[PDB]
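*Asks:* The structure follows.
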Amino acid sequence: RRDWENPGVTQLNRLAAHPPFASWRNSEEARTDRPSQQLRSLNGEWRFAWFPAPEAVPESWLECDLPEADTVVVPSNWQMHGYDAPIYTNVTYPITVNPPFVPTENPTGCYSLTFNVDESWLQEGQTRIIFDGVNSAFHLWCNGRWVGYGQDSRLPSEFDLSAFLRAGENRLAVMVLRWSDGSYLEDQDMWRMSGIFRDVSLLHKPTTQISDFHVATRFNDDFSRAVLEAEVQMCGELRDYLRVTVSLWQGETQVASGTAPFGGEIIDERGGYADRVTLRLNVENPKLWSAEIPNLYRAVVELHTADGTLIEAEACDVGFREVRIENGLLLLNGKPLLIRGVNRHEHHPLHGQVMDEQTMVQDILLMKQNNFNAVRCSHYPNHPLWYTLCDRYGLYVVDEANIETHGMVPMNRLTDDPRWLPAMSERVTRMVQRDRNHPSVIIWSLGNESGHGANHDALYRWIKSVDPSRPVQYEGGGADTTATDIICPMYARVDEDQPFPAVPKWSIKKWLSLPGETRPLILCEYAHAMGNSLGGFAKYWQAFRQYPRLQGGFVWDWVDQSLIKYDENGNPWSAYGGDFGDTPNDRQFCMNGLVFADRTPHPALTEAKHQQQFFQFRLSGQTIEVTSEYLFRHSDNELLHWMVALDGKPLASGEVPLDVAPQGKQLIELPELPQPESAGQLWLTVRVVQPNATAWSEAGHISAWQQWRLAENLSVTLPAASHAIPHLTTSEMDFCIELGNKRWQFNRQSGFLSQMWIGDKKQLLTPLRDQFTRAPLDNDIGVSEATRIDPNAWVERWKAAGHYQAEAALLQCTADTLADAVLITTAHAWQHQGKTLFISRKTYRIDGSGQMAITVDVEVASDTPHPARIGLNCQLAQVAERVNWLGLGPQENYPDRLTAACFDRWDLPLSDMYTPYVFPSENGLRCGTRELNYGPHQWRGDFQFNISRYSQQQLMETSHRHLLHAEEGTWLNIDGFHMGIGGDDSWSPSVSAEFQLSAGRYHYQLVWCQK
Amino acid sequence: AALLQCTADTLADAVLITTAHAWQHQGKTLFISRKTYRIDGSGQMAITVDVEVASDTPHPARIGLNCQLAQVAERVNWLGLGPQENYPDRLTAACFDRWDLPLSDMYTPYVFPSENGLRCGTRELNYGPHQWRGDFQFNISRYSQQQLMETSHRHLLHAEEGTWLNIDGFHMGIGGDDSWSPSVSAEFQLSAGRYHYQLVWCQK
Ligand SMILES: *[C@H]1O[C@H](CO)[C@H](O)[C@H](O)[C@H]1F
Ligand SMILES: [Mg+2]
Ligand SMILES: [Mg+2]
Ligand code: NA
Ligand code: NA
Ligand code: NA
Ligand code: NA
């Protein structure tokens, strides 16, 4: 049969899909969500063996353990145990495209388990096994006998073992195929793995049972009244004495309850459903569910006899909430949402695609503390617990069918084929069927990157029909097809159009008002967080805030998909595409997260947190206007703290309780602020603090901030004439300057400050030279390989123009003496193949104070690609423990990623000055610095800088962080100007014009000295 | 203007004058100007200017220099945007090239008088035997900003002795989305706080 190469066959003997069951036999257990005895885990220690193909499987296997098998933990991904390689491919299918066939060499994993079944279970009722996630397809046997088959790796496959079990010891044989025709619908850009990766369990149901239940909450115009409607379906023998009781609880308080025997209303000419019943519960002033206040009720569904005897109980958490699109806006409980979302894969650097509750919880808490309110299940139904936690902590969820056919040509090749409708249908239907009772799910998604075909229209229609409670969205085929209630593009830019044929990506602001367009717009993917990215994040936030119809989006993505590997030494390292021998592969493309695989944030996370803030401020004079973007809660666990500093010197602070209603304003008058004895800029900083701990944060959690410049008093004070004057020692090869214990040397061949001495210690390992390039960010690179270039990538443009290859050609080097200083003047040209790219004119003024003032003026040829930077660099001989500076911080920040940073005086261990992106590049810059202190050195001006033990060249030359080696001394990169980092996407130039170094002429001035 | 410093140095091939001034109002330092004048054996005077603008003072209208030339010449020739009046937020129409007009075309006779005649993106300006080089904006006429500012009807203007030259490293947008509320877009406001420019003044 080769059922795995036939889309017409997606399962054999599978039971119908339904919401989470537990078959309690005690209503209070049910009520309380206590553990149910009728439901048990088979997770743990299994027997497993790997074969290169199903045809290599021995018959005996059904019969008895293979001696050679190994004891492994289940659930797991076999690649995570070393049986074969996990493969990292983005678009290109990991197998030959030739549906519905797969390779003859089709890695097969033979799992088996010997376990005990109790007689009680077999005397009566029904016993089924549930495999939450089996990737990609599998055949099942019990005690030697064949039970069934099943496809779709991301939804539960269930089978009736009732007739297969013996009391005592029993044997399960599970033949899992890596590749099946299902794989053609599983082309997500992530690691390609396989096995029994989700729970395995046994559920006992009575013969007469609750086979399905649907919960609906409808409301009146002002939400003061609601009706909970619950449709209940049974299986088993219908009897007049059978009944259903549905009850609702607000905690320990029974809110409502209703009983009725079976038998639905007339549906049509043949009658109604004798085996179903609907209960309707009225609720006055229900407590509404939202991400803001995840108010939940408990619903208990009891199947019993008229005399009070309980057959079984099922139940679920209930959130009263209404989701609907009206007059072009996405409304929740009548209020238009603002989606602060993130896409999230189920990824563990260790466990692979196997998810655990702790990681889930950790993810949710990180999201929430980062001002995230929504998440998209990119790109398939998640492990069942996910929804529960979302229901509980409060996160809006986009539930997505497990359908992605990215690598077909064109993309809709299958989705437009009616012969694929069936397999596709199951992936949609079974999801709705399973998750339709979770309040957290607010939108259904048809899948991802599978073009736009008729199959999508049909399914779009199916959902609308069966679950009018939620909007359906789908980005394929253009983001605004007839199969979507939401314009939900990926990577559409704020102001910039990308008019690709057939599927253009217009500026979001523009998209909304195209002739006849009326839908709301929420990006299904945006601000591609790969490596040093998120440049331009603020531009989106501003726009979302300004246009009602721009209702946010889901950033791409939450966590880097790196996997842990170890070196000889046994030490762990983060791996990516191709690191497992996988090929073809997409290398680092699998790392686009806001946090590293271990959940350590990337610096971009903070930029995301600020921009997603729920309080907005405005300052007028001494008056602060706080505005709340909350729709539902008041600011009841918040205080505003503020503080005034002069140049980092704290001059005054205070707190102020916040008392703003959802969407209201609060003014805060700052008390007269004293006068600073002293030149400089006064800076106001305000943070919103949570005094009390929550379910998602601890007391003192900071949820928002903002800063402003208050008055400024320019300095009009004269240095103060210095006692001594520096001495100029000319020479054939060098201009030397001495001043006390200090010496500066300028190599006349080169035109650069070759060395400096304090006392008898040399200061530099490498001369101080201009720098116009940077170790390329993932955004600079784009898809620019070896096999294939991509001309347009910044990195390509730079390479090609000679940027990395240009060497300095002296044009002038002189020295003069002034009344109180020596003046070194230089001019250099940077050429490539006869083109002068840049010209650097400088002056060094060393005075009686021993301060060297450097003035730089660079000219950039207009027809050369705008440089990554305009600064200087050198290798210092020293290695200090800390870095202290007066500027933007404390975290890494770039020009188009600097809103979250604050201007103040920061001090960190040098290590905190380097950012450990798994794929190395220019990192750790800090902008708007007026003063930098390191070792004996002090630099002052208004520049950007980074400082670490790794040079630009090393960075650019090393593919993996674990391979970096601290160099001798410390590398300092100090820039007058630094180019934006971009990120609207990572595969095309995304650095906005205002952040490009196009001026042609730049001036900067630095003062170097010893403190 | 409050002089903070003024000095003279002798170079290999030149004399260097270094100055610094503080502009204040009611005890407030509004702006700081720091310069060097470098005259070499070639007769070229190179002016380098660095200014600081208090962050809490309103963004200034322009950052430049000005002076009344003794001389009155018939034409003005320049290498930059033109030939007509052009401002920062109103210069797309203008073209960069070599322009040469009668002095008078360098003045815009708006009925209600104001700053006018500016030309941006100039690399070279020649008037009489004078010549200025760099990268700036300038205006030149027989009318001071003060006159312009005190006279409300163009007919009431009177040519002053000599020619007033306004050379700017920087000039604020003129606006106009409306004429009754501030309309200069932020990108056209002189809010950077620190400004630098340099010009070469010489003869020919
Ligand atoms: C949106 O694009 C990103 C690119 O890293 C991923 O491929 C997503 O799965 C896709 F839907
Ligand atoms: Mg099949
Ligand atoms: Mg894809
Ligand atoms: Na909006
Ligand atoms: Na990716
Ligand atoms: Na690199
Ligand atoms: Na006037």
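Chain A is numbered as in Swiss-Prot; the shown residues are, in order, 14-1024.
Each residue, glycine too, has its Cβ placed from N, Cα and C.
OK, Swiss-Prot features for this one:
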- A:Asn103, A:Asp202, A:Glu462, A:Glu538, A:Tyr539, A:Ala540, A:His541, A:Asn605, A:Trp1000: substrate binding site (BINDING)
- A:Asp202 to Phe: Obliterates all binding and catalysis (MUTAGEN)
- A:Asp202 to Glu or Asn: Causes a significant decrease in binding affinity in the absence of monovalent cations or in the presence of potassium ions, but only a moderate decrease in the presence of sodium ions (MUTAGEN)
- A:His358 to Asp, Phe, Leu or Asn: Less stable to heat than wild-type. Causes significant destabilizations of the first transition state (MUTAGEN)
- A:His392 to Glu, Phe or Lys: Essentially inactive unless very rapid purification. Causes very large destabilizations of the transition state (MUTAGEN)
- A:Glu417, A:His419, A:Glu462: Mg(2+) 1 binding site (BINDING)
- A:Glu462 to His: Slowly inactivates galactosidase activity by reducing the binding of magnesium. It increases binding specificity (MUTAGEN)
- A:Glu462: active site, proton donor (ACT_SITE)
- A:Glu538 to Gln: 10000-fold decrease in the beta-galactosidase activity (MUTAGEN)
- A:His541 to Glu, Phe or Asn: Poorly reactive with galactosyl substrates. Less stable to heat than wild-type (MUTAGEN)
- A:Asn598: Mg(2+) 2 binding site (BINDING)
- A:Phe602 to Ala: Decreases the stability of the loop 794-804 (MUTAGEN)
- A:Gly795 to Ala: It forces the apoenzyme to adopt the closed rather than the open conformation. Reduces the binding affinity (MUTAGEN)
- A:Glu798 to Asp or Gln: Small increase of the catalytic efficiency, when the sodium concentration increases (MUTAGEN)
- A:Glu798 to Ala or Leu: The catalytic efficiency is not increased, when the sodium concentration increases (MUTAGEN)
- A:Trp1000 to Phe, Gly, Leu or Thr: Decreases affinity for substrate (MUTAGEN)
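For the listed features, I'd like the structural context: burial, neighbours, distances.
*Replies:* Long-range C-beta contacts of A:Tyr539 (substrate binding site), restricted to its own chain and to partners at least six residues apart, with a cutoff below 8 Å, comprise A:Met503, A:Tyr504, A:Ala505, A:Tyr553, A:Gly566, A:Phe567, A:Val568, A:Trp569, A:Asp997. DSSP assigns A:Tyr539 (substrate binding site) to a strand in the three-state reduction.
Sequence-distant neighbours of A:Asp202 (mutagenesis position): residues of the same chain at least 6 apart with a C-beta under 8 Å from its C-beta are A:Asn103, A:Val104, A:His419, A:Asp599, A:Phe602, A:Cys603.
Of all Cβ atoms in the protein chains displayed, 24 besides its own lie within 10 Å of the Cβ of A:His358 (mutagenesis position).
Under a cutoff of 8 A between CB atoms, and with a sequence separation of 6+ in the same chain, the neighbours of A:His392 (mutagenesis position) are A:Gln201, A:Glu413, A:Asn415, A:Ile416, A:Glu417, A:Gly460, A:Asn461, A:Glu462.
Every protein chain shown contributes to the tally, and the Cβ of A:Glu462 (mutagenesis position) ends up with 20 other Cβ atoms within 10 Å. Secondary structure at A:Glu462 (mutagenesis position), as computed by DSSP, is coil.
The Cβ of A:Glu538 (mutagenesis position) lies under 8 Å from the Cβ of A:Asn356, A:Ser391, A:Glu488, A:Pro502, A:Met503, A:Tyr504, A:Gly566, A:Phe567, A:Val568, A:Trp569, A:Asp570, each on the same chain and at least six residues away in sequence.
Counting Cβ atoms from all protein chains shown, A:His541 (mutagenesis position) has 23 others lying within 10 Å of its own Cβ.
Cβ neighbour count for A:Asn598 (Mg(2+) 2 binding site): 23 (other Cβ atoms within 10 Å of its Cβ, all protein chains included). Annotation note: A:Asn598 (Mg(2+) 2 binding site) sits in a coil segment as assigned by DSSP.
Residue density at A:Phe602 (mutagenesis position): 22 other Cβ atoms are found within 10 A of its Cβ, drawing on all protein chains shown.
Counting every protein chain shown, the Cβ of A:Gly795 (mutagenesis position) has 23 other Cβ atoms within 10 Å.
Counting Cβ atoms from all protein chains shown, A:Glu798 (mutagenesis position) has 10 others lying within 10 Å of its own Cβ.
A:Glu798 (mutagenesis position) carries neither a helix nor a strand DSSP state and counts as coil.
Taking Cβ-Cβ distances under 8 Å and a sequence separation of 6 or more, the neighbours of A:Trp1000 (mutagenesis position) in its chain are A:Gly795, A:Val796.
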*Asks:* Taking Cα atoms as reference points, which of the mutagenesis positions A:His358, A:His541, A:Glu798 is nearest to A:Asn598 (Mg(2+) 2 binding site)?
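*Replies:* Smallest Cα separation from A:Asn598 (Mg(2+) 2 binding site) among A:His358, A:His541, A:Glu798: A:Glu798.
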*Asks:* Give the number of CB atoms, excluding that of A:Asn103 (substrate binding site) itself, located within 10 Å of its CB.
*Replies:* 18
*Asks:* What is the separation, in Å, between the Cα atoms of A:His541 (mutagenesis position) and A:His358 (mutagenesis position)?
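*Replies:* Cα-Cα, rounded: 14 Å.
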*Asks:* Other than its own, how many Cβ atoms are within 10 Å of the Cβ belonging to A:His419 (Mg(2+) 1 binding site)?
*Replies:* 18
*Asks:* With the Cβ atom as the reference point and anything under 6 Å counting, tell me which of the recorded positions (A:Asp202, A:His358, A:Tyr539) are near ligand 1.
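*Replies:* Checking each Cβ against ligand 1, the ones under 6 Å are A:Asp202.
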*Asks:* With a radius of 8 angstroms around the mean position of the C-beta atoms of A:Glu417, A:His419, A:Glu462, what other residues of the same chain does the Mg(2+) 1 site pick up?
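*Replies:* So the extra residues in range turn out to be A:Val104, A:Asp200, A:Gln201, A:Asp202, A:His392, A:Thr418, A:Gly420, A:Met424, A:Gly460, A:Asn461, A:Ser463.
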*Asks:* Just to verify a number: CA distance, A:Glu798 (mutagenesis position) to A:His358 (mutagenesis position), in angstrom, no decimals.
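*Replies:* Cα-Cα distance, A:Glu798 (mutagenesis position) to A:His358 (mutagenesis position): 26 Å.
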*Asks:* Output: those mutagenesis positions from A:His358, A:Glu538, A:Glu798, A:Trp1000 whose CB lies less than 6 Å from an atom of ligand 5, in sequence order; none if no residue fits.
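*Replies:* Passing the 6 Å Cβ check against ligand 5: none.
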*Asks:* Could you say whether, by DSSP, A:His392 (mutagenesis position) belongs to a helix, a strand or a coil region?
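*Replies:* In three-state terms, A:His392 (mutagenesis position) counts as coil.
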*Asks:* Near ligand 3, which of the recorded positions A:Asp202, A:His419, A:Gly795 are found, taking a Cβ distance under 6 A to any of its atoms?
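*Replies:* Correct list: A:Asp202, A:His419.
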